[PDB]
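> Encoded as structure tokens, here's the structure I'll be asking about.
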Amino acid sequence: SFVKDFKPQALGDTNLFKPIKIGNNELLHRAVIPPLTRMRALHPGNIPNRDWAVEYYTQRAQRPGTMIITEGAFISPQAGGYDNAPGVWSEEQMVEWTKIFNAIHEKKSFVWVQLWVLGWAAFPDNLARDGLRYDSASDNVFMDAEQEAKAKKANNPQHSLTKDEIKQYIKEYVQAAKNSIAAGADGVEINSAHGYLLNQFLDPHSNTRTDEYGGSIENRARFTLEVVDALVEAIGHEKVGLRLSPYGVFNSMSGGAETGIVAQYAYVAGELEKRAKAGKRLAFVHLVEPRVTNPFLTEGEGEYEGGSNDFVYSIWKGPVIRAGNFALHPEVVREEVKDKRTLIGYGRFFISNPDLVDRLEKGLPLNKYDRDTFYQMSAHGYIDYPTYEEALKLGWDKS
Ligand SMILES: Cc1cc2nc3c(=O)[nH]c(=O)nc-3n(C[C@H](O)[C@H](O)[C@H](O)COP(=O)(O)O)c2cc1C
């Protein structure tokens, strides 16, 4: 069915539908598909689903000039920990990724691959199964109760990365970025948000190191900046974007309770723009909004008013994508896009509406999303959401 008490608003007379150039890509509009894990990848091998992947993406790449940011993908075996999330380190993985990339392109849309590294968010059992470590910045702070229960049951303790293992992850980043480009992706996105490894180093609560990787705004931000600097040399700055979540609390991150949280992030921005002046300006900066501090909280739940993302605009002068409870607040997006370099990432509503863009343009009703199939091994709740026409044919009230 459609969203019940939702009063849609046509957004075609806004900047959301004005073209803009991101990297080498020329989008026909500014409503992007943010990275979304759906757990349909095949085990073993973390192979992208060969039965439904192309169809799912293809349905979403229907409105021409759309920028699609893929589900997070592990850059390596030690970077993962989820059996059904896809990888981007093997041939078997890349063969299926090329098919995907082609279909999106055939529909005249673009595709950026999110490079993923779990850190303490990965299941220790899975890693221990395959003889892998349970990595993280520190080893005297854990994610949560069950995460430590799992870790010990499987006798796979949290391991503080050495400077050499940190370098190894950087190797793995470059390579994954190359195979993504080599396979035909328009560029990659560095996931340095939602509490995964990179964020785990940025954050003062999770990072209690004393070396060159801990102890100061400069040191915490070091691992993140070294990936940006490594990927920029391997595939070029206009094929590299960074995703951050300043006020995120997901996966045990500090957020607005950390009095120095803003200073930590203003520092990352300042350095990104520094490089921008040196010619090397990243394709974008993706920003998860405080509106949502936890993706698995209903729209409206986990809203942080004590903080804002606006400060980034003062430092970074490039394109900035914003994701966070925008679908049901067109009146908010209206104001937000009045700014000239801002894109809106729609997540939960891009799952249920493969034709979201047109619905957004025309202020047409939205399809309710089924929270239960987000992470299901099924095609249902995956590729079977109907477009407006079909919902009308189904009679989701209007026959
Ligand atoms: C099913 C699901 C999976 C997600 N997977 C990822 C992920 O792989 N990486 C990422 O950084 N964000 C992920 N997100 C967060 C989205 O990118 C987006 O920021 C979030 O849904 C908030 O926007 P919304 O209100 O439009 O959904 C996910 C969200 C959902 C609901």
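Chain A is numbered as in Swiss-Prot; the shown residues are, in order, 2-400.
If you check the header, you will see the structure was determined by X-ray crystallography, 2.7 Å.
Using the three backbone atoms N, Cα and C, a Cβ is placed for every residue, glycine included.
Per Swiss-Prot, the features are:
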{"type": "BINDING", "residues": "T38, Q115, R244, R349", "note": "FMN binding site"}
{"type": "MUTAGEN", "residues": "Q115 to N", "note": "Strong reduction of substrate binding"}
{"type": "MUTAGEN", "residues": "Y197 to F", "note": "Reduces oxidative half-reaction with 2-cyclohexenone 6-fold"}
{"type": "ACT_SITE", "residues": "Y197", "note": "active site, proton donor"}
> Taking only the Cα atoms, work out how far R244 (FMN binding site) lies from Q115 (mutagenesis position), in Å, as a whole number.
9
> Just the number: how many Å between the Cα atoms of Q115 (mutagenesis position) and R349 (FMN binding site)?
17
> Look at the recorded positions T38, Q115 and tell me which residue has the greatest number of other C-beta atoms within 10 angstroms of its C-beta.
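Compared across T38, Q115, the most Cβ atoms within 10 Å surround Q115.
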> When DSSP is mapped onto helix/strand/coil, what comes out for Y197 (mutagenesis position)?
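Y197 (mutagenesis position) sits in coil per DSSP, no helix or strand.
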> Can you tell me the CA-to-CA distance separating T38 (FMN binding site) and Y197 (mutagenesis position), as a whole number of Å?
14
> How many other Cβ atoms sit within 10 Å of the Cβ of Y197 (mutagenesis position)?
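Around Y197 (mutagenesis position), other Cβ atoms within 10 Å: 21.
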> Check each residue in the chain of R349 (FMN binding site) that is at least six apart in sequence and keep those whose C-beta is under 8 Å from its C-beta; list them in sequence order.
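Set apart from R349 (FMN binding site) by at least 6 residues yet with Cβ under 8 Å, we have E300, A328, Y370.
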> Provide the number of Cβ atoms within 10 Å of the Cβ of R244 (FMN binding site), excluding the reference atom itself.
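If we count other Cβ atoms within 10 Å of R244 (FMN binding site), we arrive at 26.
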> Taking DSSP three-state, what's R349 (FMN binding site) in: helix, strand or coil?
helix
